Every structure is written in C-alpha cells, then in structure tokens.
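Input: a single structure, listed below in structure tokens.
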Amino acid sequence: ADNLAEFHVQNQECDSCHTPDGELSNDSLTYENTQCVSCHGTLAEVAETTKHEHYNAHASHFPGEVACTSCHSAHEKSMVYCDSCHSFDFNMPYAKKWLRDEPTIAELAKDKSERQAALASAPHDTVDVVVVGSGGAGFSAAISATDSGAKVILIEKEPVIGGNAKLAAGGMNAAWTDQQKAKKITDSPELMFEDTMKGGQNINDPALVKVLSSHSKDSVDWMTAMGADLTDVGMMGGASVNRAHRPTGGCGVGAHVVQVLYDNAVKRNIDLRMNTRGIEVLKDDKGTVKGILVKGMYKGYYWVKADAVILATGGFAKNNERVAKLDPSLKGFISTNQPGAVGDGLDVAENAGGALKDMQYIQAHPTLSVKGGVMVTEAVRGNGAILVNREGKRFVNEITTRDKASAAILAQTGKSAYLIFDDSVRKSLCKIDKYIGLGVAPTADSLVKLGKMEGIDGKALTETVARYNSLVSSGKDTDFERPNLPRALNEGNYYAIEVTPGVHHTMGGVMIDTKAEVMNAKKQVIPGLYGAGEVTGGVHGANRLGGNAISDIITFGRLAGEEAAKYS
Ligand SMILES: Cc1cc2nc3c(=O)[nH]c(=O)nc-3n(C[C@H](O)[C@H](O)[C@H](O)COP(=O)(O)OP(=O)(O)OC[C@H]3O[C@@H](n4cnc5c(N)ncnc54)[C@H](O)[C@@H]3O)c2cc1C
Ligand code: HEC
Ligand code: HEC
Ligand code: HEC
Ligand code: HEC
Ligand SMILES: O=C([O-])[C@H](O)C=C([O-])O
Ligand code: NA
C-alpha cells in the first residue's frame, strides 16, 4: 500500500476511522484518533510493542496525550515528529523524511480568497479570551483567565502541546521560596532582580524585571498548588545563590510543568485546539480587539469573536534566517528549539499594530551536544561539572553568563569544548542520565582513558581535574574565579560531553507593559491585546539568565490571563 488508509481499507470500511457523514471531527482529529486507539490501544499500550533499549517512538519525554495523527497521517505519507531533533533508527510505515515548510504569515496573504469568505461568515465561536500557543505562558494564561471567570479557547499550531517549554531542563528561578528555605538557602526577590539586571547588561526594562522577581515566589506557589514538584533548587549561571527550582533529584522542569498545566487545563474543560494556527488579530472600528482569524489544518479558515487575544507564541530561535539578519554571528548555528519556533507570532503581533523591541539580542546556549544536536543543561555545570578544551585545560568560569561562556567555548580549538564530570555529579542531577541514554556521554574509569577516547590530552586532563579538585577543597577558584564549587570530581567513573553553542532564546519581541498589554510604537496600549512569554521583549535584555524563562512564562502568562479576563 502507498498510504496508511489504503492499508486499512483492504479489510475495513471508511467509517472504521470516520464519523457517519465523513466530515473530520475538528482540527485536533479527536474522533479519528479515538478510533485508532479503539483498535490499537493508547499510546502507552502501543509503546509496549515498539521498545528499543534506549528509545521508543511511542514513549517519549513529550507531555500530554500525543495524538496518533501527529506522526501517522491516513491518506498520505507522513513524518516522524522526533526526526525534527533526533535521528533514531525508525521504520514507521508510510514514513517520509522530516521537512518543515510552513508558510509565513505574509505568504498566507495569498489566501485572500478563503480568508475573505471566512471573515464574511458568522464567527465559529464567541468567547471571552483566545490564547494563542500551548507553551507554559499560554497554558498559564488559559488557566488563570478560566479561574477568573472567562471562557477561553486555547489554540496550538503544532500537532503536539508544549512548545519549547516542554523541553526545559535546568529549572524555574524564584526567590525567596519555601522550597529554598527547606534546603537552607538564603535569597531575596531583590537579589534575583539585581542578578537579572546585571546579567542582562542593564538593558532589561526594570519595571518588567520587578514583576519577574516580585511575582516569582507566587508563581512557584501557584504551580505547586496545581501539583508541581519544584522542591529541588539548583545553581545556574550568573546567579548569586541557588534559585533554579525543579523536580526532586534534579529531573527536567519543563516536561513536568507542561504536564501539570495540561492536566489542570483538562480538569477545567478548557477548549484546546491542535493544528490550529493564529493568523490575524481582528480589530473593531476603534482599534480594540474583536477576535482572531485562525487556520485549522483540517477544517480551514475560521474566526473566533472575543474581547481579548493573548499572544503566547514563543520565540524565533529556530528561524536561522531571521536570527542571522539580526545577529550575523549566529548564522549557520544549530538550534535547541522545536521546529515551529520561527516567529510567526511576532508577525501576527506587528500586523495588529504591536511594536517590537530588543530584537537584536539573541542568546546562544553555550552547551549543545555536538554528537546529539540537543541542549545539554546548564545544570550539569551548576551541579559541578567543568569545561575543558582539547588541550585538556579549563578555560572559563563555567557558571558565568551565557554570552561569555559561549564566546569562550567558540574561542577554543575546534570551536567546541567538553563537559567533564564524575559519578558524584551524575548522581546529583537526574537529568544527566538522559544524556547517557542518548549516547552522548562517553565514560571511562580514568581521565587518561577518557582523553584518549575523546581526543583530549589525557595527562593534561588528569592534572586539570586534580588541580580543580584542589581548588574545590581550598574553596577558591584562583584560576577562573568560579564563585561556587559544589563538588569534587572524584567519585567513580568520569564522563565527557562534547559541547558547542547553539541558538536558543530570543530576548526581543513584542513590547508589553507590566500588565502584559501590547503597545504600539507610540507606546499606546492596543486594547484587548496581550503578550506573554518568550514572544515578548524587555524582560531579559541583552542576555537572559538560565532559569529565568520558565519564571517569566508562568508569571506573565498568569498575569495576562487575569488581566484579559478583567478586561473581559
Ligand atoms: C531545550 C530547551 C531547554 C530549555 N530550558 C530552560 C530551563 O530549564 N529554564 C528556563 O528558564 N528556560 C529554559 N528554556 C527556555 C524556555 O523553555 C522557553 O523560553 C519557553 O519555552 C518560552 O515559553 P513560551 O510559553 O513563551 O513559548 P513556547 O513554550 O515556545 O510555546 C509557544 C507555543 O506557541 C506556538 N505557536 C507559535 N505561533 C503560533 C501561532 N501563530 N498560532 C498558534 N500557535 C502558535 C508554538 O508552536 C509553541 O507550541 C529552554 C528552551 C529549550 C529550547
Ligand atoms: C488511526 C488513524 C490509525 C492509526 C494511526 C493506525 N491504525 Fe491500524 N490496524 C488495524 C489492524 C487490524 C492492523 C493490522 C495489524 C494488526 O493486526 O494489528 C493495523 C495496522 C496498522 C499499522 C501498520 C500498517 C502496515 O503497513 O503494516 C499502523 C501504523 C496503524 N495500523 C496505525 C486496526 C485498526 C482499526 C480497527 C478497526 C482502526 C480504526 C485503525 N487500525 C486505525 C489506525
Ligand atoms: C483510518 C486509518 C482512516 C481510514 C481507513 C480512512 N480515513 Fe479518511 N481520513 C483519516 C484521517 C486521519 C484524515 C485526516 C487527514 C489524513 O490523511 O490524515 C482523513 C481525511 C479524509 C478526507 C479529507 C477530508 C477533508 O479534507 O475535509 C477524506 C475525503 C477522506 N478521509 C475519505 C475517506 C474515505 C472515503 C475512506 C474509505 C475509503 C477513508 N477516508 C478511509 C482516516 C482514515
Ligand atoms: C510520532 C511521535 C508517533 C506517534 C505520536 C505515534 N506513532 Fe506509531 N509509530 C511511529 C514510529 C516512528 C513507528 C516505527 C517505530 C520503530 O521503532 O521503528 C511507529 C509504529 C507504529 C505501529 C507499528 C508497530 C509494529 O508492530 O511494527 C503502529 C501499529 C503504530 N505506530 C500505531 C500508533 C498509534 C495507534 C498511535 C497513537 C496512539 C501512534 N502510533 C502514535 C511514530 C509515532
Ligand atoms: C527538539 C525540539 C526535540 C524533539 C522534537 C524531541 N526531542 Fe528527544 N530530546 C531533546 C532534548 C533536548 C534531549 C536531551 C535530554 C533531555 O531530556 O533534555 C532529548 C533526549 C531524548 C532521549 C534520550 C533521553 C530519554 O528521554 O530517554 C530520547 C530517547 C528521546 N529524546 C526521544 C524522543 C522521541 C521518541 C521524540 C518524539 C516523540 C523526541 N525525542 C522528540 C529534544 C527533542
Ligand atoms: O540549561 C538549561 O537547562 C536551560 O536551557 C536553561 C535555560 O533557562 O534556558
Ligand atoms: Na523574547
């Protein structure tokens, strides 16, 4: 058979998958996926049949309930979503090679016919607030607006929830939390504010940073009340004290937070629509929001009538063409991002009259795995790993800010470096076992053997770790002035991960005020239009601190949902 439907129809009727009249149920394909599940089992049940030692197409780190049709289309060959970041050896029936070619908002102007028809029609729904994007900011806005008495529709353009937020590792920054106090950590919102402003080269809007620092404990409390575990508190770069909150043992914060948000949205019966892209914010004759034109992948264009629209669409770090025009030093770099993080939400914001700011400030994460092409968490360094070059020497304070760390790594021989750590570090950070599972953390019982394995000077490496451990013992790094030396690298075996910078986060975006209201170039509020999360500019300035993006998206998403509900 040339496609999945053709295979099935050999001994099944059309209505084995389809509704009675044949119409597709909705853009989430709810009815149709339910039919797949009726015969094949849930995703977890299918996964039992497709195990590999170190990976499983049907059991991944993605949170929520991942629809079968995310990867298996019926009437045409389809792509494995995992192929957008990994190259696992898969044999999905009716597969085709991964290729993302999504039309820009500007290109969709070609749908002049179809869009005019939609807008000429009755609104498909009439609600209070539409939230665009199912990352942490969008789910937070949808939940908060719903709890404030608003009727919400949440849309997501991708087939799966969670955006980049589901990928978050190292943590959510906050001070001064119960969780920190329980771990004998002393902090303050003031110190978080100070670290943040300094970290951003004082480019950040201080009014927005004050919201970030002052609301941070409340946001940790809010997540925790919803069921999140944020009890482990680690160190990230450019921070005065440990304040990156994450689940027990140092497991990934992002999948967890997104799962909690998803479960809470399902509990509230929030209308979530997948494969549904926000295209154009609609405004009335006085320039206030009146709704939004969307494009359903399966059901076509339609509009929703609403008082408020909350853009929670994330960044553009996947779009290297747009990135390179703003910061040429990042041209041709690999990205840490999900395939849809291309900035189409900003185009929607600008078309609605929103001004952008700080667009030139784009962060490279200092440590993408060269072998795996995925982010390796800064928490590996926070929990005690060092960086060495091919000469086997330290060369940077491994917990400095990301601008400085990235530059340092790029300055080394081969424009890459190695994370080096032992089993004490490994055991301290649950997330590290994921890199071992991915195959990107080669190991040996001596540094000489590891060095020979990886092309690092083995004797120099050995002497480097001895010297470093000496500095840990004496309590002062006189070589690179690293201010926190949590662990000696001296238990069990040693690991190396080859790392290099990758494009990671866009600090610029739509201009908002402290109420998450989008403003035009005249600094005038556009009534009914809100922005929250990485889509906004002004929060992070010239360099974002690790841990501060998850803090941002929960704080600003929650605030936006409450403000939108009040606005009405
Ligand atoms: C691998 C990785 C690890 C990270 N780790 C951390 C960490 O631990 N700590 C931290 O603070 N930050 C971390 N970050 C940064 C942080 O996760 C991102 O800043 C965060 O995901 C921003 O969340 P968001 O809700 O604004 O956007 P996202 O989570 O990216 O969600 C936006 C969603 O909107 C969608 N969308 C876009 N346009 C449209 C449209 N027109 N219509 C409908 N939907 C649309 C997307 O497809 C996406 O699903 C990490 C980022 C990555 C990539
Ligand atoms: C909804 C769109 C789906 C999806 C994503 C899949 N199916 Fe089915 N399927 C059914 C049976 C009896 C078979 C033969 C194998 C078996 O005995 O279990 C299949 C086969 C598949 C495949 C493999 C195709 C190939 O080329 O070998 C795949 C990838 C698959 N399915 C996914 C039974 C049913 C149903 C019962 C009436 C329904 C409904 C579906 N399948 C729908 C779907
Ligand atoms: C499950 C395995 C299916 C079988 C068997 C049939 N269809 Fe299907 N159909 C299915 C899905 C998941 C979808 C969405 C797109 C995709 O290919 O994944 C569709 C789509 C259609 C459409 C398009 C409808 C539209 O664009 O509005 C049509 C016209 C259609 N399907 C017809 C159809 C007929 C006549 C079938 C029996 C021969 C049939 N389908 C089988 C899932 C499945
Ligand atoms: C992408 C992330 C997928 C999603 C979501 C679902 N499936 Fe899948 N499927 C995918 C791959 C890459 C493969 C090949 C796996 C491999 O290890 O090579 C498959 C395979 C199947 C199969 C065939 C299994 C077999 O016995 O050989 C089936 C029957 C199947 N998938 C069904 C299925 C259903 C019902 C899903 C929703 C619950 C579903 N898949 C999700 C990729 C992805
Ligand atoms: C980029 C946006 C990704 C996509 C798409 C998928 N994964 Fe992933 N994966 C990504 C990262 C940054 C990491 C590093 C470890 C971490 O948890 O942050 C990984 C790791 C894995 C691993 C190894 C660890 C583990 O969970 O066992 C596996 C087996 C894995 N990823 C599988 C996987 C599958 C099956 C996916 C499709 C459903 C998938 N990944 C998508 C980033 C990204
Ligand atoms: O390194 C991480 O875990 C991460 O990627 C941290 C942030 O904030 O972006
Ligand atoms: Na931004």
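Using N, Cα and C of the backbone, Cβ positions are placed for all residues, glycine too.
In the three-state DSSP scheme, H40 (heme c 2 binding site) falls into the helix class. Taken from Swiss-Prot, the feature heme c 2 binding site applies to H8, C36, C39, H40, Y94.
Swiss-Prot lists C14, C17, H18, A74, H75 with the feature heme c 1 binding site, giving experimental evidence as the kind of evidence. Cβ neighbour count for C17 (heme c 1 binding site): 22 (other Cβ atoms within 10 Å of its Cβ, all protein chains included).
Secondary structure at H72 (heme c 3 binding site), taken from DSSP and collapsed to helix, strand or coil, is coil. In sequence order, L4, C36, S78, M92, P93, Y94 make up the list of same-chain residues 6 or more apart from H72 (heme c 3 binding site) whose Cβ falls under 8 Å from its Cβ. The heme c 3 binding site annotation in Swiss-Prot covers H52, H58, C68, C71, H72, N91.
Within the same chain, residues at least 6 positions away in sequence whose Cβ sits under 8 Å from that of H61 (mutagenesis position) are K166, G252, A255, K434. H61 to A appears in Swiss-Prot as a published mutagenesis result, with the remark: Reduces catalytic activity 10-fold. Reduces affinity for fumarate.
Taken residue by residue with DSSP, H61 (mutagenesis position) is part of neither helix nor strand, so it is coil. Under the heading of mutagenesis, Swiss-Prot lists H61 to M and annotates it as follows: Reduces catalytic activity 5-fold. Reduces affinity for fumarate.
Long-range Cβ proximity for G171 (FAD binding site), meaning a same-chain Cβ under 8 A and a gap of 6 or more residues, is found for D232, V233, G234, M236, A244, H245, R246, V253, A379, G546, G547, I550. As annotated by Swiss-Prot, FAD binding site applies to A137, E156, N164, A165, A169, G170, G171, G278, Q338, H505, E534, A549, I550.
Non-local neighbourhood of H365 (mutagenesis position): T336, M375, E378, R402, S406, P501, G502, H504, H505, each in the same chain, at least six residues away, with C-beta under 8 Å from its C-beta. One entry in Swiss-Prot concerns the mutagenesis experiment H365 to A. Its note says: Reduces catalytic activity by over 75%.
One entry in Swiss-Prot concerns the mutagenesis experiment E378 to D. Its note says: Strongly reduced affinity for substrate. Reduces activity 10000-fold. According to its DSSP assignment, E378 (mutagenesis position) is coil.
In Swiss-Prot, a published mutagenesis experiment is listed as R381 to M, annotated Strongly reduced catalytic activity. No effect on substrate affinity. Within the same chain, residues at least six positions away from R381 (mutagenesis position) with a Cβ under 8 Å of its Cβ are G237, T367, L387, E398, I399, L419.
Where Swiss-Prot documents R402 to K or Y as a mutagenesis experiment, the accompanying text is: Reduces activity 10000-fold. Counting every protein chain shown, the number of other Cβ atoms lying within 10 Å of the Cβ of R402 (mutagenesis position) is 24.
Here the residue is the original one, while Swiss-Prot reports the published mutagenesis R402 to A with the comment Loss of activity.
Under the DSSP three-state reduction, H504 (mutagenesis position) is assigned to strand. What Swiss-Prot says about the mutagenesis result for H504 to A is this: Reduces catalytic activity by over 64%.
Comparing C-alpha positions, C71 (heme c 3 binding site) sits nearest to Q338 among the binding-site residues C14, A137, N164, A169, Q338. Note: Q338 (FAD binding site) has non-local neighbours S84, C85, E158, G163, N164, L167, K318, i.e. same-chain residues 6+ apart with C-beta under 8 A of its own C-beta.
Excluding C14, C17, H18, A74, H75 themselves, the residues of that chain whose CB lies within 8 A of the CB mean position for the heme c 1 site are, in sequence, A5, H8, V9, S16, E32. With respect to their backbone Cα atoms, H58 (heme c 3 binding site) and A137 (FAD binding site) stand 26 Å from each other.
DSSP assigns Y94 (heme c 2 binding site) to coil, not to a helix or a strand.
Comparing Cα positions, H18 (heme c 1 binding site) lies closest to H8 out of the binding-site residues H8, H40, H52, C68, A169.
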